[PDB]
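Below: the structure, in structure tokens.
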Number of protein chains: 2
Amino acid sequence: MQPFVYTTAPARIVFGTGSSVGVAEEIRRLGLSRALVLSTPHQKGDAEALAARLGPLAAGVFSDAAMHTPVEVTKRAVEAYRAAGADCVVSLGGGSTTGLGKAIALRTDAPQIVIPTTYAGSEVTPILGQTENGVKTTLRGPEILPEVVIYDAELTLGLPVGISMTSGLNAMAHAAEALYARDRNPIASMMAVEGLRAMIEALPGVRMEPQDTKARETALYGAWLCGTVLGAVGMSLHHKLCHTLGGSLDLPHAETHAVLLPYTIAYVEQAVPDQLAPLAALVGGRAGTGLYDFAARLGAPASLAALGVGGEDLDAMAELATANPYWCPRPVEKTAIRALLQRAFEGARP
Amino acid sequence: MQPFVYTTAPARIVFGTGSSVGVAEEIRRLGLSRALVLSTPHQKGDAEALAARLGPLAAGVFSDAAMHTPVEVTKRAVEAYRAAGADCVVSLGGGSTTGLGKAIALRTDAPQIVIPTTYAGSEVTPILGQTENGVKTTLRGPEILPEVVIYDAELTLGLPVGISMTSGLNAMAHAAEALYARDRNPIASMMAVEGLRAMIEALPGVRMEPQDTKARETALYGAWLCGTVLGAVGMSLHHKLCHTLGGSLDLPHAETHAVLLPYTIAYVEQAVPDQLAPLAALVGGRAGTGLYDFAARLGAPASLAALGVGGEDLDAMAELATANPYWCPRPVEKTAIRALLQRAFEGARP
């Protein structure tokens, strides 16, 4: 056996269809009483309805969360948190909403109750990416990890199919990289395999019937495990490239994951195919090409060209990706990253 | 899916052969500097050798750890801890030594760094048993769960084969009951299966070659996961029966588990075969009868009669077993418990 470290941090994860009826009780369980409910504009009404349900337990709604968690928006949200007299945040939504809550927590020590409605998995990680002056940078710390998460699959029925598929691939990216992360361990790897298995089973079902509560519950269960293993063992080249392009080119985030994943996994698989073998098994092929084929079954975008990236962007992106790199089992110098980005731009099978 | 709550607390688990060289580093990482090193009288030499190596970071050695964690010993240990200006404990050795550290932690808030040398699994539970002027008590709480565990298989090579087998079966019992816990969750269940797989692989290897570090590492990995699930979810018939029956008759603890497990698992398996299916699949298609066959493979005692129990004792045991009502997936009824005890007394196939 390879040596390892396995670490747990304090968290309370509530999982079940209809579990979101318990938001009030979870606020009270923390000894708190004035939540700022957070959303993007895409779930503004849902946030307002939740705030109304909370009554005296809601201090207000901030519905302006933004992709890539830009510092300008965080500054507004913190001012709103302070002015409202809030004592916690309730983050209703996807990864952008969770990210805002984390950015507020970093600045204010606000406890977070997160109600995820996508497969981003941010709700169970101590990691925060924030964008400032065209660069997204990541931080990790106990201040960032949400105290409480409420998983209610009924809240995912309305997630549009397209973003359901690419958010699903975003979840899979977490688990795939967990298999070869610097801080990998056998339990995180077991959980990563189960998360991948769940996503591979569920996403085609969700595509076939977006209102299928069984397929939605399986996908959300998978996303929980995929996010958990990201939080536990960290990340590598794939996440670095997503953060680089996402931040700097303002690319659609889940879509960037979906497009890059077959290429970044194919690259790493050349060096550690044994570590990626369990993923290769689940996709019924090689890990990289198998992901490309699976993403095609889901109808996900397959090229960076489809995301509006220009060939002229790639040099700068390859250079930026070598600043503050994430650990990788293969060397990831600028020449190699540029070639990988060229492959992803073209969108052909790895 | 069955809804669940998954709660974690802070813990760092360091796993690897030779890892015990890293105790100083773990004390430093906690920001602590005055460790009271704990042991039994036998491991006094080992404890003093560790304290010497710790230099500035050791406050002293207390080497009077005793079975069942008697309050008289704890009082002397706490007096030593407080007089030395200690700020944590290092619990080197068996379950008794882990218990002493927990008893000190209860009273002093001492962080615990546990270096287990057995399969007790106490190092990853929030449970503490104590004896006070003869009175055995059990408590549980977050203050009891050790902050740090260092698993070094090289420290387990001296565990005699007999107790290795029966304590290994006792560890498996935690995982088997975790699969049907009232508060079962997917992470505890995955851990449970993995712990069972590890013990099923390792224990026969240990029996063949007790000095084999590969088999020993796998067994210690199994013990960690089985202890973790003991710590995470509620046990049931098997544990309640071993506790009451072993406690009342002062029967050898691990041996009682080893004898009863096939029968108690068989009993529950009649009602919830699907929950035990992941275990049944590891032991030939039926969990209860499979565990009977597996235990025989290890040379474990196979009957209550082999543990000194007489036919005339069974009535009283059945009364004790049904004296204190608790949750089980199958009704616990005296008639069925009588039949279970008779089968266990005879050492017959379940």
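Determined via X-ray crystallography, 1.5 Å.
For all residues, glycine too, the Cβ spot is worked out from N, Cα and C.
These features come from Swiss-Prot:
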type    : residues        : note
MUTAGEN : B:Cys242 to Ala : Retains 25% of wild-type specific activity
MUTAGEN : B:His243 to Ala : Retains 0.4% of wild-type specific activity
MUTAGEN : B:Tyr326 to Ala : Retains 6% of wild-type specific activity
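Structure with Swiss-Prot features highlighted.
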residue	record	contacts (Cβ under 8 Å, 6+ apart)
B:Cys242	mutagenesis position	B:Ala173, B:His253, B:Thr256, B:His257, B:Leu260
B:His243	mutagenesis position	none
B:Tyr326	mutagenesis position	B:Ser236, B:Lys240, B:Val332
